[PDB]
Amino acid sequence: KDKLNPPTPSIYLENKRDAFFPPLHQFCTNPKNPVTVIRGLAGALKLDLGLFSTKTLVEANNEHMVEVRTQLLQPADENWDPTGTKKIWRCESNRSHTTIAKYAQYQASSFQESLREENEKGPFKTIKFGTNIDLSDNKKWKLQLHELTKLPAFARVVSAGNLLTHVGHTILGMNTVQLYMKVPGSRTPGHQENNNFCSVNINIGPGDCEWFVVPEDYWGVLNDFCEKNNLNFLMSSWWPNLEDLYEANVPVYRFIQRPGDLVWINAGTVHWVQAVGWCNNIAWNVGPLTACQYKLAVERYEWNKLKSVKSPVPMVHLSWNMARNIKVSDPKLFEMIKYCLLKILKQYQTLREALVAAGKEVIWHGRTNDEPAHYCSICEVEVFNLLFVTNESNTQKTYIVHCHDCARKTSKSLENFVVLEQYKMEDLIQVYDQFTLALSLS
Ligand SMILES: O=C(O)CCC(=O)C(=O)O
Ligand SMILES: [Fe+2]
Ligand SMILES: [Zn+2]
């Protein structure tokens, strides 16, 4: 069907008024729109994209680290096995590091070489893609990060309506900006965002990017394809074969992102991207306060546990911060958070009572203001409140955190561990009891 090649939801902006118009925010966060392309966004806000040009970046922090992916330059929208015999999902994406200065040299020489060639199945050429460049440090990137505060609030890296702001600590590349330096064919293979959070991406130019998008509710189909092909959906590099998707009745949105266009990837939307020209991009995540965002983040948090993959977003910590600090006025979102908090509380009460009944001391440890969430040093599951720390790490005050299961596996009666408690039961109960639905007429 042509239902399988649907039009891209698109907003055409001319000025600041259009950027700040509330129906824009509502359109982006509507779960029926898997992606929204906001055309002309940089022009409409007079955003200086020159602050993100390769020349500017080299002048600012020439030795800054760049993760390099070395990839094959594949034709059009296809991915061929290295022999050029058949189309397959697995893609070659070998990893190394470089600096902004060194990648910039390659990006520029790549272009000059193409000019020279223009003045003249595979085998394919190799290219390098500069990815995951960390723009978190405000003392290194002051002017760059300041420019992004010109965005409307809903798309900012930091805002009161962004769940990632309510985490209360840094999650690199999610509530901090990542930069991408590209040459033609540079590919970001198929993925959903970490914990299914929305993503914001602005193309710096001067070249274009081509995007491929599949709605969230088809992700199981793509997971199945990965498994049938010996690939890990979450952890492997794959580039979908569009003919497979079409055969499976999976709709694919496909579009070009020009310099100054902002791409809003909605919660859980599956996507893969390739540079058509030479360009840089910037991106980060946002978490709208909607039932849909929270539900999908929780779902992926739980799926990640089943797949033994770390969740970058500590959904337990976050849920407590929401209850402590956010007046929630949507009944559906409210009931979800409340439901999660009750599960957390009851599991905590069950575990704490079992420890005490076995005669294990629970040590009052408290918490430093703004301390990040903890994850198990062995299995990387989030660990909330009750921390299992070895007698030796306790003595040394390194406080190396384990979950209960990992501690028990090591030490059958927890004889090798102390149990540290960061929050009093009565204090968590009060937060839960006082978390009630606020009235909004909106
Ligand atoms: O620009 C890229 O290659 C990264 C795109 C992406 O995955 C995102 O913005 O979420
Ligand atoms: Fe992405
Ligand atoms: Zn563990």
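By Swiss-Prot numbering, chain A shows 880-999, 1023-1344, in order.
Note that Cβ sites are derived from N, Cα and C of the backbone, with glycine treated the same way.
According to Swiss-Prot, the protein carries these features:
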type	residues	note
BINDING	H1093, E1095, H1173	Fe cation binding site
BINDING	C1278, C1281, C1305, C1308	Zn(2+) binding site
DOMAIN	1042-1205	domain 'JmjC'
MUTAGEN	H1093 to A	Abolishes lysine demethylase activity
MUTAGEN	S1138 to G	No effect on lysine demethylase activity
MUTAGEN	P1214 to I	Significantly higher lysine demethylase activity
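Cβ packing within 10 Å was compared across the binding-site residues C1278, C1281, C1305, and the lowest neighbour count falls to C1281. Nearest neighbour of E1095 (Fe cation binding site) by Cα distance, taken over the recorded positions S1138, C1278, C1281, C1305: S1138. Under 6 Å, Cβ to nearest atom of ligand 3: this is the test, and of the recorded positions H1093, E1095, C1305 it is passed by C1305. Following the DSSP three-state reduction, the secondary structure of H1173 (Fe cation binding site) is strand. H1093 (mutagenesis position) falls within a strand when secondary structure is assigned with DSSP. In terms of local Cβ density within 10 Å, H1173 ranks first among the recorded positions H1093, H1173. The separation of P1214 (mutagenesis position) from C1278 (Zn(2+) binding site), Cα to Cα, is 13 Å.
Candidate recorded positions: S1138, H1173, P1214. Nearest to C1281 (Zn(2+) binding site) by Cα distance: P1214. One way to see the shell of the Zn(2+) site is to take the Cβ centroid of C1278, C1281, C1305, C1308; the remaining same-chain residues with a Cβ within 8 Å of it are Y1277, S1279, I1280, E1282, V1283, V1285, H1304, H1306, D1307, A1309. For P1214 (mutagenesis position), other Cβ atoms within 10 Å of its Cβ number 17.
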